[PDB]
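Novice: I have a structure I would like to understand better, so I am pasting it below and will then ask my questions one at a time.
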Amino acid sequence: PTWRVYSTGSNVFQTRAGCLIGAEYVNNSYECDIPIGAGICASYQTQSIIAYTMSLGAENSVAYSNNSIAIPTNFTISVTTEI
Amino acid sequence: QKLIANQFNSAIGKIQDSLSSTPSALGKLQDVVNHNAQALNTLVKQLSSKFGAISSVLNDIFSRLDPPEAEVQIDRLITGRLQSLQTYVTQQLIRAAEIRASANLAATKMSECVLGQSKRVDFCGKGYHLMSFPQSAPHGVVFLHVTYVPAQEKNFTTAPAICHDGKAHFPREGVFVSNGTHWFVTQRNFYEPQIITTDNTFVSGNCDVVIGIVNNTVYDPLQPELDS
Amino acid sequence: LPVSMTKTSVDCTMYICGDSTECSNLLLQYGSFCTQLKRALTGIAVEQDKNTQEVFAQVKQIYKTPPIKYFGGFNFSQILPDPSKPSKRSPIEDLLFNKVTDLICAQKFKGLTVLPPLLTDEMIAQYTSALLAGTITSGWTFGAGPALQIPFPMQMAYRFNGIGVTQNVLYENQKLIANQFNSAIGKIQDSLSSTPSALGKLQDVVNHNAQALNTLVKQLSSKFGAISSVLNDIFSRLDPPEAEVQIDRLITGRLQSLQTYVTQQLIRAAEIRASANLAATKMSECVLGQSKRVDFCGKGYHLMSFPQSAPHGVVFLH
Ligand SMILES: *[C@@H]1O[C@H](CO)[C@@H](O[C@@H]2O[C@H](CO)[C@@H](O)[C@H](O)[C@H]2NC(C)=O)[C@H](O)[C@H]1NC(C)=O
Ligand SMILES: *[C@@H]1O[C@H](CO)[C@@H](O[C@@H]2O[C@H](CO)[C@@H](O)[C@H](O)[C@H]2NC(C)=O)[C@H](O)[C@H]1NC(C)=O
Ligand SMILES: *[C@@H]1O[C@H](CO)[C@@H](O[C@@H]2O[C@H](CO)[C@@H](O)[C@H](O)[C@H]2NC(C)=O)[C@H](O)[C@H]1NC(C)=O
Ligand SMILES: *[C@@H]1O[C@H](CO)[C@@H](O[C@@H]2O[C@H](CO)[C@@H](O)[C@H](O)[C@H]2NC(C)=O)[C@H](O)[C@H]1NC(C)=O
Ligand SMILES: *[C@@H]1O[C@H](CO)[C@@H](O[C@@H]2O[C@H](CO)[C@@H](O)[C@H](O)[C@H]2NC(C)=O)[C@H](O)[C@H]1NC(C)=O
Ligand SMILES: *[C@@H]1O[C@H](CO)[C@@H](O[C@@H]2O[C@H](CO)[C@@H](O)[C@H](O)[C@H]2NC(C)=O)[C@H](O)[C@H]1NC(C)=O
């Protein structure tokens, strides 16, 4: 239809899924909000729509050692629901 | 006991709030309702299609046309509507198969999580399963899984065996640990150190095959009282 | 085990009517068929994303193996990621992606297109390495709470206790057990490379989707009782009065071809979903713990398992 995107000064981004017009590509990484495809997600963040690469999770590194062990000293009772 | 009863009750009190505040917590059950209504609206709404005919009204076709030319016009309508019902019934059979699979899983979870204690990982909750409670929901069921989760871990130095009198001792149901100066034997899932005696350890072999053995003393309960 | 299948998208208007504007007007009065087909195919496409997320996103953190790789004598080199390769795939993983594998441009011009998966191969390989690193440095503890480290030989002593063998058997046979494991891992690589039909369960997934699309394309040369199988020919040869009884056969006939394809696609997605459900359960019970169920995690007495990523599926080493 008659509607047009500016295609200039609108922060055109190139993805493996296609051409995304109207969203700025940041270099940060957030949890997926709106799946675009090929590892790209989109979200509404501060008054604009931004596109990023989704992050699998928080980085961690178990301190593996040669003769070292870790033992808990407390516990928690957790109740979760399944539908 | 008193602390454990408190933790359980606080956990229960948050479930009443969690489902109430979160809107899409029951999205799975609302999907059953929506798909059924959307199919029936599509079946009803598909009655206005001409399917190539002059109109979508049978009475108008018969009153305005001669019989032999009316049959041609209504044949498209009858064939078009028979196709709609066949497609609707076919989709229902596919949906009913998906529901039956979920019903079979719910019956299994009832027998295993609710009627017993389960050793299968992540089958009944995230953590070590304790027990479960059922609740009835429209066109479904809801399970409350109670699980035991460790917290507040500590660093320790460990050894596979302890050497004493030229014999290698292994723990019976625990693990050897040390805070830096002394050696204890403790259960794996909870820190409760105890002195290494001949009651909670068993001897097997000598003191050179094991890679990582450690010199220590293995207390003998029989000896000290005998000397009294 | 297969985990997902190709995600396809169909242009209803272009497949049936081609480039004819006369057909486009007439397709409007046939009801909401193209709206149903899109809704069904979109549901399949989204479900494929969920299958992979359900199977591989079993852990919420991304673990890493320490720089020094010595775990009591066990190698693990053939399963850990290879830094030298840019793809960051393990040698067994890189071998798998080779075993499993104009026509595409011809299909695109009929309205048949293919959507790419949300999780790239790089992301799925990182899930497998995070899972692999967790189970080596922790055991089954990272699957039920905070990950608590433990030496690997002491972890294997725990796993013999779960099958009725006392601890001393491992400690007095540690060198023998390590060599048997290394030899078994090495033979898996060689036996897999030599046989090309070993990865047959995922080639069938790839073949069926490509074969069904080809039949849908070849269905456009049928006539369905019409004078011709070209829309432009019929409209340029007959008067609009009498051309309706001809175009109706072609439109209805091609609507049947589209409806049949979606129905078969829905049935296949149901089978794939069952397979993905089983793969997710095996990851929870074989990989994140030790299973006492008979013949669930390999044949014998289960000790542990290691996952590997493969195109449109997963591979477990029990
Ligand atoms: C158990 O000991 C290990 C060995 O030092 C600890 O690992 C380091 O802990 C510091 C503390 O902040 C971190 O900065 C390092 O990144 C850790 N090393 C690695 C390789 O991750 C470990 O923290 C100790 N356990 C606890 C609970 O602190
Ligand atoms: C294990 O955790 C519990 C709470 O999670 C600790 O109990 C606390 O004890 C202190 C003083 O004894 C009080 O603040 C409360 O009775 C408890 N806290 C709360 C918030 O209820 C318990 O002391 C911990 N045990 C160890 C060994 O650290
Ligand atoms: C390791 O644990 C042992 C046993 O609890 C500790 O030994 C005790 O240390 C306290 C500290 O004042 C003394 O009051 C006790 O008399 C000690 N027990 C005995 C039997 O002598 C030891 O201190 C701990 N190690 C560290 C580094 O705290
Ligand atoms: C601590 O780690 C070192 C290596 O990082 C281990 O040293 C090896 O021990 C085995 C067992 O006899 C020898 O066969 C190797 O030759 C040693 N060197 C290497 C480079 O592997 C050492 O065993 C570990 N300590 C414990 C208690 O297990
Ligand atoms: C644990 O005890 C044994 C004794 O059975 C120690 O072995 C002795 O080590 C000394 C050297 O410090 C040698 O001179 C002896 O000949 C060894 N044998 C005996 C029978 O004493 C062993 O060294 C001890 N462990 C450690 C770490 O020192
Ligand atoms: C783990 O196994 C791999 C192969 O299964 C070993 O890699 C071999 O290393 C030797 C010496 O560096 C080479 O001659 C071989 O060609 C390597 N094989 C391959 C397939 O590249 C590796 O050495 C083993 N790990 C350890 C610690 O020995």
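Using the numbering of Swiss-Prot, the residues shown for chain B are 920-1147, in order.
Using the three backbone atoms N, Cα and C, a Cβ is placed for every residue, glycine included.
Just lifted these from Swiss-Prot, have a look:
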VARIANT   B:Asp950 to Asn  In strain: Delta/B.1.617.2, Mu/B.1.621
VARIANT   B:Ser982 to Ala  In strain: Alpha/B.1.1.7
VARIANT   B:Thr1027 to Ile  In strain: Gamma/P.1
VARIANT   B:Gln1071 to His  In strain: Kappa/B.1.617.1
VARIANT   B:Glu1092 to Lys  In strain: Theta/P.3
VARIANT   B:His1101 to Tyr  In strain: Theta/P.3
VARIANT   B:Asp1118 to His  In strain: Alpha/B.1.1.7
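Help me see these features in their spatial surroundings.
Specialist: B:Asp950 (variant position) carries a helical DSSP state (H, G or I).
B:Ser982 (variant position) falls within a helical segment according to DSSP. Residues near B:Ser982 (variant position) in space but far in sequence (CB under 8 A, at least 6 apart, same chain): none are found.
Reduced to three states, the DSSP call for B:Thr1027 (variant position) is helix.
Cβ neighbour count for B:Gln1071 (variant position) (all protein chains, 10 Å cutoff from its Cβ): 11. According to its DSSP assignment, B:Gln1071 (variant position) is in a strand.
All chains included, 9 other C-beta atoms sit within 10 angstroms of the C-beta of B:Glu1092 (variant position).
Cβ neighbour count for B:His1101 (variant position) (all protein chains, 10 Å cutoff from its Cβ): 11. DSSP gives B:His1101 (variant position) a coil state; it is part of no helix or strand.
Annotation for B:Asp1118 (variant position): same-chain Cβ neighbours under 8 Å, separated by at least 6 residues, are B:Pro1140. DSSP assigns B:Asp1118 (variant position) to coil, not to a helix or a strand.
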Novice: Nearest to B:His1101 (variant position) by Cα distance: which of the variant positions B:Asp950, B:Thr1027, B:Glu1092 is it?
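Specialist: For B:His1101 (variant position), the closest Cα among B:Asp950, B:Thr1027, B:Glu1092 is found at B:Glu1092.
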Novice: Would you count the other CB atoms within 10 A of the CB of B:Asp950 (variant position), including those on all shown protein chains?
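Specialist: If we count other Cβ atoms within 10 Å of B:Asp950 (variant position), we arrive at 10.
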Novice: Roughly how many angstrom lie between the C-alpha atoms of B:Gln1071 (variant position) and B:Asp950 (variant position)?
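Specialist: Roughly 40 Å, rounded to the nearest whole number.
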Novice: How many whole Å apart are the CA atoms of B:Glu1092 (variant position) and B:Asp950 (variant position)?
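Specialist: B:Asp950 (variant position) has its Cα 49 Å from the Cα of B:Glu1092 (variant position).
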Novice: Cα distance, B:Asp950 (variant position) to B:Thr1027 (variant position), nearest Å?
Specialist: 22
Novice: Checking B:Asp950, B:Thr1027, B:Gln1071 - which of these variant positions have a CB within less than 8 A of a chain A CB?
Specialist: B:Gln1071
Novice: Across all chains shown, how many C-beta atoms besides its own are within 10 angstroms of the C-beta of B:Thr1027 (variant position)?
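Specialist: Result for B:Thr1027 (variant position): 11 other Cβ atoms within 10 Å.
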